[PDB]
Amino acid sequence: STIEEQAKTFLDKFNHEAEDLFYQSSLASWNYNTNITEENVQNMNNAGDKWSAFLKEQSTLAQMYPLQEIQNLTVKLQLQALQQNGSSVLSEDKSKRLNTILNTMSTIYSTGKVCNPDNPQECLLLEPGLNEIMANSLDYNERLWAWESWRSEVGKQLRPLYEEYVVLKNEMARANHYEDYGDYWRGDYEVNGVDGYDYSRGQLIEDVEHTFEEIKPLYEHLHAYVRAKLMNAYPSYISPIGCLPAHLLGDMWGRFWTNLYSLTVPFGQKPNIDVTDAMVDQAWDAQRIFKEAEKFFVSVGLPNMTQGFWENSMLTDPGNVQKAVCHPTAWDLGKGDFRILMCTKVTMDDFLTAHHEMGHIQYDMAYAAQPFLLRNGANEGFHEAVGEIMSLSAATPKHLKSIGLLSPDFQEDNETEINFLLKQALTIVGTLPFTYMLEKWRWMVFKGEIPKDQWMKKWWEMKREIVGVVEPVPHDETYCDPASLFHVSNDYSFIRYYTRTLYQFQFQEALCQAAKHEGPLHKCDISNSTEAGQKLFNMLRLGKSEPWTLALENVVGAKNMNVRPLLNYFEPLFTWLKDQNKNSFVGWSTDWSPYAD
Amino acid sequence: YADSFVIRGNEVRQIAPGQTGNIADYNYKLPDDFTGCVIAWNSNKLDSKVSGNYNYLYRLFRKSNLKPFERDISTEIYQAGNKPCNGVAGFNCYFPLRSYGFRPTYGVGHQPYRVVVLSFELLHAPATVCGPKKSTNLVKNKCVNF
Ligand SMILES: *[C@@H]1O[C@H](CO)[C@@H](O[C@@H]2O[C@H](CO)[C@@H](O)[C@H](O)[C@H]2NC(C)=O)[C@H](O)[C@H]1NC(C)=O
Ligand SMILES: *[C@@H]1O[C@H](CO)[C@@H](O[C@@H]2O[C@H](CO)[C@@H](O)[C@H](O)[C@H]2NC(C)=O)[C@H](O)[C@H]1NC(C)=O
Ligand SMILES: *[C@@H]1O[C@H](CO)[C@@H](O[C@@H]2O[C@H](CO)[C@@H](O)[C@H](O)[C@H]2NC(C)=O)[C@H](O)[C@H]1NC(C)=O
Ligand SMILES: *[C@@H]1O[C@H](CO)[C@@H](O[C@@H]2O[C@H](CO)[C@@H](O)[C@H](O)[C@H]2NC(C)=O)[C@H](O)[C@H]1NC(C)=O
Ligand SMILES: *[C@@H]1O[C@H](CO)[C@@H](O[C@@H]2O[C@H](CO)[C@@H](O)[C@H](O)[C@H]2NC(C)=O)[C@H](O)[C@H]1NC(C)=O
Ligand SMILES: *[C@@H]1O[C@H](CO)[C@@H](O)[C@H](O)[C@H]1NC(C)=O
């Protein structure tokens, strides 16, 4: 009864119950996901309902213990995570209104239908075909149509709903001593009073705007190259001092330039590394690939699979007609019962996805000792970060020719290396300007700096200034372009895909500087080492029990994200791009327009 | 003396002289001068029934830790706060018994293990029962050491 006893003795009970219930819920869910029937939806909805009701009751009960009389750090962190009101601080009818606006937004996004002006009877959804038209077509007219349509029919309906959504979320967040909603998102990177490891909510914006400054020397050259290359497929449509038209990037919103590899390959007659026929000519099943992944993981010094994962998991899609959503996922039903749900085919891409998923499996195996409320990554970003380095280290030619899938006399050269590096940088450094731009735009519109009659003009001037792309058609203020992105119209945070891109290469360099590697970083492997495994595992097992700025400094040695490893990873590509642009004009002028000529 | 019960997987490390934890603290306490013999094995296929088998309980609230070889079976509602409970669950008045919910799809360290312990003690008796002897055919007509 030391004013904290109720804190520790409450916490226990909670712990137990929580864990148990959660498990019930989760088994239920895995079920429905692997065997789609009509009754299983009911078997899982009530389990989720009971879990949610129990958690909200415990949250309403935890309030009775003040948060300044606690002295131990871990119990204070657990209470601070549980004591969160979340929603339901609003007026009751406004809560239902918020649920309706959210669900209506999600539905209007999901079931969008756009139809041709030449044939309005049968037409296209978003997922089947629209992405294919925007990715694989090659005529300017069809791309411009597919681009303007989706923003003229799904951008116009969403604005009068997003307007109310903003103010409702702001009034929600403003009851928990917060000043807007964006701060309620940045609050994930917050650390209070640990004598030096503190990280104020504000300094996240400072880091982001301070690390985006060092990327531009590389992104500018990449933009110049991609532009001078796109000036071949569509002759006399781009200006050599202008920006790019949004409907030429490779998808609906311009998030990944990966589909531009067909037009901008450096050496179009030297094929890259690809183990796809060598696999099937060796009769590899879904079992063999996972055995290879586990062998690689155990080679570095991590434990085996739990021997309950080989009988329960579903590695190959069920033969008969058994509807199960084929989207890879790593389940941690808790209680040490880990599973992997994915419809593996015999392709090297699935061979890399297996590694990327067993990464999450290992990361979940590590921290299974912490209290139940601390079973996550250090923040939202570390999870996929620690996941992706396995795929980045398993795709190098060394690890391939050491497993029996490449001819021993396969000799790699600098041409194939530049090819691979551009294929990588079309995805890694390509999405960063878009990500930072969209997140800054959302923070701005939430804090109230941008008046609600200047949304689209500000968004497009930002697309002109930062990322270097220009709209093809004018858009007045009956539109809303950002509401046409999945992570926006569904109330999903969108800054993790910018911190992950940095944490990735920081982890890569920090780790395989212990494997005593000597060459460029893009050939670096973490196999056969034991110091690397220990350095990684001394962070994998913390969970949330320590501030993330300590989880970093125990791996790389710094107390923040630093972009230098990224540039050090791309240095060869940068040396090449500095030569292939001796005659073009780097950068872009925000005056050019595709219609004002 | 022969004791037997069932406990979780990763808690068998607590049936040993001089340990601590939610199980060994106050469910079963072995002394510091133990002379017995601990046996413990896995019984997943015999005691775990899908959907939850809520028969086995384990106390996790008590005033103070136990005494060696002592036994406590009460069901008095705990009291952590300062206000007396009057036997009603709720705020700072917790039920003292929970249940292991075993299922066959658990990992090692959570499947039910069965534990038995032997303990000897020689009060004053000089003959309560000796161990097992050897075997062989007694030869005859030979000078032998018998
Ligand atoms: C997928 O779920 C369905 C819906 O229950 C299962 O179908 C029945 O499941 C019960 C459960 O024991 C069986 O007794 C019936 O014989 C099943 N009937 C049919 C027509 O399937 C189905 O078995 C589940 N699939 C798997 C692989 O377990
Ligand atoms: C209160 O904080 C202390 C340390 O500040 C925690 O002590 C650790 O407890 C764990 C198990 O709970 C042990 O494995 C560690 O060895 C302990 N650390 C040290 C330095 O002895 C203590 O657990 C915290 N209280 C609670 C209820 O978690
Ligand atoms: C969470 O919401 C509650 C309202 O439901 C806020 O108000 C506190 O509510 C608790 C119990 O419901 C009271 O004991 C407090 O006196 C209330 N006021 C406070 C704590 O200032 C509560 O403030 C909200 N949580 C936070 C962290 O602000
Ligand atoms: C890949 O490596 C080869 C050999 O190391 C390079 O070939 C030489 O490149 C320099 C660079 O200007 C030229 O001056 C030489 O004339 C090249 N050698 C021959 C025999 O012609 C090649 O350039 C490298 N690839 C790239 C893209 O630079
Ligand atoms: C690095 O790891 C690989 C993976 O096991 C080890 O590969 C073995 O290498 C020896 C000799 O090079 C071969 O005889 C074995 O057949 C290989 N094993 C497999 C499964 O292919 C390699 O030994 C490790 N490196 C070192 C220095 O031990
Ligand atoms: C992992 O499993 C293999 C089975 O092939 C076994 O030989 C090895 O000893 C195991 N290692 C550990 C650490 O459990």
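Chain A residue numbers are taken from Swiss-Prot; in order, the displayed residues are 19-615.
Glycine too: its Cβ is placed from the backbone N, Cα and C atoms.
Among the features that Swiss-Prot reports, domain 'Peptidase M2' is placed at A:19-607. A:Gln24 to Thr appears in Swiss-Prot as a published mutagenesis result, with the remark: Increases slightly the interaction with RBD domain of SARS-CoV-2 spike protein. Here the residue is the original one, but Swiss-Prot notes a mutagenesis experiment at this spot, A:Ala25 to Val: Increases slightly the interaction with RBD domain of SARS-CoV-2 spike protein. Listed in Swiss-Prot as a mutagenesis experiment, A:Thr27 to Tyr is described as follows: Increases slightly the interaction with RBD domain of SARS-CoV-2 spike protein. In sACE2.v2.2; increases interaction with RBD domain of SARS-CoV-2 spike protein; when associated with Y-330 and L-386. According to Swiss-Prot, the mutagenesis experiment A:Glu37 to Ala carries the annotation: No effect on interaction with SARS-CoV spike glycoprotein. Among the mutagenesis experiments that Swiss-Prot reports, A:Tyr41 to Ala is described with the note: Strongly inhibits interaction with SARS-CoV spike glycoprotein. For A:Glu110 to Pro, Swiss-Prot lists a mutagenesis experiment annotated as follows: No effect on interaction with SARS-CoV spike glycoprotein. Here Swiss-Prot flags A:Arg169, A:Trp477, A:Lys481 as chloride binding site. Among the mutagenesis results in Swiss-Prot, A:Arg273 to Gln has the note: Complete loss of enzyme activity. Does not affect amino acid transport activity of SLC6A19. The residue drawn here is the original one. According to Swiss-Prot, the experimentally introduced change A:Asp355 to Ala is described as follows: Strongly inhibits interaction with SARS-CoV spike glycoprotein. For the mutagenesis of A:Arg357 to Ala, Swiss-Prot gives this note: Strongly inhibits interaction with SARS-CoV spike glycoprotein. The structure shown keeps the original residue. Residues or ranges marked as active site, proton acceptor by Swiss-Prot on the basis of sequence analysis: A:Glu375. A:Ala386 to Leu appears in Swiss-Prot as a published mutagenesis result, with the remark: Increases slightly the interaction with RBD domain of SARS-CoV-2 spike protein. In sACE2.v2.2; increases interaction with RBD domain of SARS-CoV-2 spike protein; when associated with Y-27 and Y-330. Marked as active site, proton donor by Swiss-Prot on the basis of sequence analysis: A:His505.
Structural mapping of features recorded in Swiss-Prot.
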| residue | record | contacts (Cβ under 8 Å, 6+ apart) |
| --- | --- | --- |
| A:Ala25 | mutagenesis position | A:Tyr83, A:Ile88, A:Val93, A:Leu97 |
| A:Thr27 | mutagenesis position | none |
| A:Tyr41 | mutagenesis position | A:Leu351, A:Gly352, A:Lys353, A:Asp355 |
| A:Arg273 | mutagenesis position | A:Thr449, A:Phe452, A:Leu503 |
| A:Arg357 | mutagenesis position | A:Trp48, A:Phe327, A:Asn330, A:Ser331, A:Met332, A:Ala348, A:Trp349, A:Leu351 |
| A:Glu375 | active site, proton acceptor | A:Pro346, A:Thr347, A:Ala348, A:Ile358, A:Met360, A:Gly405 |
| A:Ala386 | mutagenesis position | A:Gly354, A:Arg393 |
| A:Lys481 | chloride binding site | A:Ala264, A:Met455, A:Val487, A:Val488, A:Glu489 |
| A:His505 | active site, proton donor | A:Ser511, A:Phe512 |
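Contact annotation for chain B: of the listed recorded positions (A:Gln24, A:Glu110, A:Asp355, A:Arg357, A:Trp477, A:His505), A:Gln24, A:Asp355 place their CB atoms under 8 A from a CB atom of that chain. Counting in whole angstrom, A:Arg169 (chloride binding site) lies 34 from A:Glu110 (mutagenesis position) by their C-alpha atoms. Within 8 Å of the centroid of the Cβ atoms of A:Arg169, A:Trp477, A:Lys481, where the record puts chloride, the same chain has further Cβ atoms from A:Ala264, A:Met474, A:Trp478, A:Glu489, A:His493, A:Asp499, A:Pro500. Between the CA atoms of A:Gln24 (mutagenesis position) and A:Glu37 (mutagenesis position) there is a gap of 19 Å, rounded to the nearest whole number.
In the three-state DSSP scheme, A:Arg357 (mutagenesis position) is classed as strand. A:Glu110 (mutagenesis position) is 30 Å away from A:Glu37 (mutagenesis position) when you measure Cα to Cα. Taking the Cβ of A:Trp477 (chloride binding site) as reference, residues of its chain lying under 8 Å away and at least six apart in sequence are, in sequence order, A:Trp459, A:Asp499, A:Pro500. Of the mutagenesis positions A:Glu37, A:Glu110, A:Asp355, A:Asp355 has the largest number of other Cβ atoms within 10 Å of its own Cβ. Residues A:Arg169, A:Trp477, A:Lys481 are listed as the chloride binders, and the farthest two of them sit 16 Å apart at their Cα atoms. Its Cβ placed at the centre, A:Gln24 (mutagenesis position) has 17 other Cβ atoms within 10 Å. In this view, A:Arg169 (chloride binding site) is surrounded by 21 other Cβ atoms within 10 Å of its Cβ, with every protein chain counted.
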